[PDB]
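Written below as structure tokens is the structure these notes are about.
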Number of protein chains: 2
Amino acid sequence: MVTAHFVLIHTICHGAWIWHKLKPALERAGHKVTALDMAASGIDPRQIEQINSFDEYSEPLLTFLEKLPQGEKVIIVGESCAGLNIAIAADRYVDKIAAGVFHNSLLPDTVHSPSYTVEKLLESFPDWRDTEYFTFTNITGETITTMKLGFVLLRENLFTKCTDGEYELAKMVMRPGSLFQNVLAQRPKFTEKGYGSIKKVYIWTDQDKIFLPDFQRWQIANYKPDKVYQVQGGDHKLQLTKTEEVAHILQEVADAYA
Amino acid sequence: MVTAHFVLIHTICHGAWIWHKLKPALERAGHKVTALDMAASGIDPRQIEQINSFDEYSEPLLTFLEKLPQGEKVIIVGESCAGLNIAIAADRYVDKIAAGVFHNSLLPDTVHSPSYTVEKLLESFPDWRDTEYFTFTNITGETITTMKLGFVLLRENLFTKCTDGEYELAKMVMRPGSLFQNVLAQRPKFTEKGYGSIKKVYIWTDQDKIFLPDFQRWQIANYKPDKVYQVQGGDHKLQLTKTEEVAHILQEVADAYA
């Protein structure tokens, strides 16, 4: 059994806290874990109106990767939209990445536009329920749509099978976030030399009520991962409903990719 | 059997998230709960360097009370230093407050300075271990001392008996905080017609590794509460390690004080 350094990356609106159970589980098995707040997330001091793109939003992951002592690789694990952080980071630091794990998450490709998987998600799941929307204007004049996720969305669609304790936590710390979709739509594609070349492991459940099965199979068919692990039951937040399951999958990820 | 509106107030450095287990436990009995972040705490947008006194730090509680419609009463439950928030609020809004519950908490009086209980706490527990200290100057020239609580202190003194998931949570969302002690020491005394007149319930455990047995007993004798509940075992954070027991006691506070 390899021991590895996981870097855990939350989805927009969330923060390092989503990982509060998975992190000590990986550590009991002797792994090093880093759970990072992205910009304007968790207890990051920035607000979302000071952030101009998904690449800026990824700053804390990139900064973290820049300081990582040479020879060291990490396994980056991303939930939901954090798939985009993984692609951004692999195009800047391919050298330092053993593998990217996609945890009910967007799976960008290199053929299409980075906003491609976002587009397909919003076709798959177009009704965000009691979610509220807002806009501000970025550094070069783009209208950025932000969101405060709805509590009924949170209950039923992301945290479907979670504990009340965990659902209540999530309402206590959820923050505004953005897909920066229209800025993604204008961004150079992810590259083959960087993102294209890292190992990619995909983890999901068919019980997910926001990243739906037809969408998630579509992702797997669109850009074939190296490994696909399907967890039975649970919900979108497998790191909360299937913590040990995920800890064991991640061990197999460390076993195959170091 | 009475249902109440509980208003849950975390201590400094923390945020509303500390009540994530107690809130749904209370809601299960039919109580309404509100859990608020104080300034510069939890996910509040401010940093501590813009906060000039413990009263300013109290703004979101005060604003919340200010906005309550007439005829509506709350029970404020406060942990550690939040005893001061209770006093501050009760002097401003005695008419919206059914009781104040002190949860391993500073219990101010009306007859010494508002800093008295903080001074006595610091005599009792002068050494805060790996805790870091910083300073800034407030708008009126005072030196404010702030702190980042040490992880060892969090592990062993605050979250002694808590779960690995809860402890990890704390590390993930803990923020800088301040007692505003020098400012408290220049502050007018709490009034009899406000703070002085509310019902006060004091809840504690002798296994608390930071508010120690002698300090707490001393509080109890210096300013006699209406009721004293002693929970067996647990640790400093009873709303986490003894959640159901605290929910049960809170029901009775609601029964007495309506």
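Quick check of the header: X-ray crystallography, 2.5 Å.
Every residue gets a Cβ built from N, Cα and C, even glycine.
Database features, via Swiss-Prot:
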- B:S80: active site, proton donor/acceptor (ACT_SITE)
- B:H236: active site, proton donor/acceptor (ACT_SITE)
- B:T11, B:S80, B:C81: acetone binding site (BINDING)
- B:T11, B:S80: 2-hydroxy-2-methylpropanenitrile binding site (BINDING)
- B:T11 to A: 95% decrease in catalytic activity (MUTAGEN)
- B:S80 to A: Loss of catalytic activity (MUTAGEN)
- B:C81 to A: No change in catalytic activity and substrate affinity (MUTAGEN)
- B:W128 to A: Slightly reduced affinity and catalytic activity toward acetone cyanohydrin but increased efficiency on mandelonitrile. Acquired ability to use 4-hydroxymandelonitrile as substrate (MUTAGEN)
- B:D208 to A: 80% decrease in catalytic activity (MUTAGEN)
- B:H236 to A: Loss of catalytic activity (MUTAGEN)
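Binding of acetone is attributed in the record to B:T11, B:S80, B:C81, and the widest Cα separation among these residues amounts to 6 Å. With respect to their backbone Cα atoms, B:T11 (mutagenesis position) and B:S80 (mutagenesis position) stand 6 Å from each other. B:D208 (mutagenesis position) has B:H236 as its nearest neighbour among the mutagenesis positions B:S80, B:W128, B:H236, going by CA to CA distance. Counting only same-chain residues at least 6 apart in sequence, those with a Cβ under 8 Å from the Cβ of B:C81 (mutagenesis position) are B:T11, B:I12, B:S105, B:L106, B:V118, B:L179. Cα separation, B:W128 (mutagenesis position) to B:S80 (mutagenesis position), rounded: 14 Å. Taking the Cα atom of each, B:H236 (mutagenesis position) and B:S80 (mutagenesis position) are about 8 angstrom apart. For the mutagenesis positions B:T11, B:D208, the greatest number of Cβ atoms within 10 Å around a candidate Cβ is found at B:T11. Surrounding the centroid of the Cβ atoms of B:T11, B:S80, B:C81, where the record places acetone, the chain contributes additional residues within 8 Å, namely B:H10, B:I12, B:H14, B:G78, B:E79, B:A82, B:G83, B:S105, B:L106. With a cut-off of 8 Å between CB atoms and residues at least 6 apart in sequence, the same chain places B:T11, B:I12, B:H103, B:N104, B:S105, B:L106, B:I210, B:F211, B:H236 near B:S80 (mutagenesis position), listed in sequence order. If you draw a 10 Å sphere around the CB of B:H236 (mutagenesis position), it holds 26 other CB atoms from the protein chains shown. Secondary structure from DSSP puts B:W128 (mutagenesis position) in coil. Cβ contacts within 10 Å of B:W128 (mutagenesis position), excluding its own Cβ and spanning all protein chains shown: 16.
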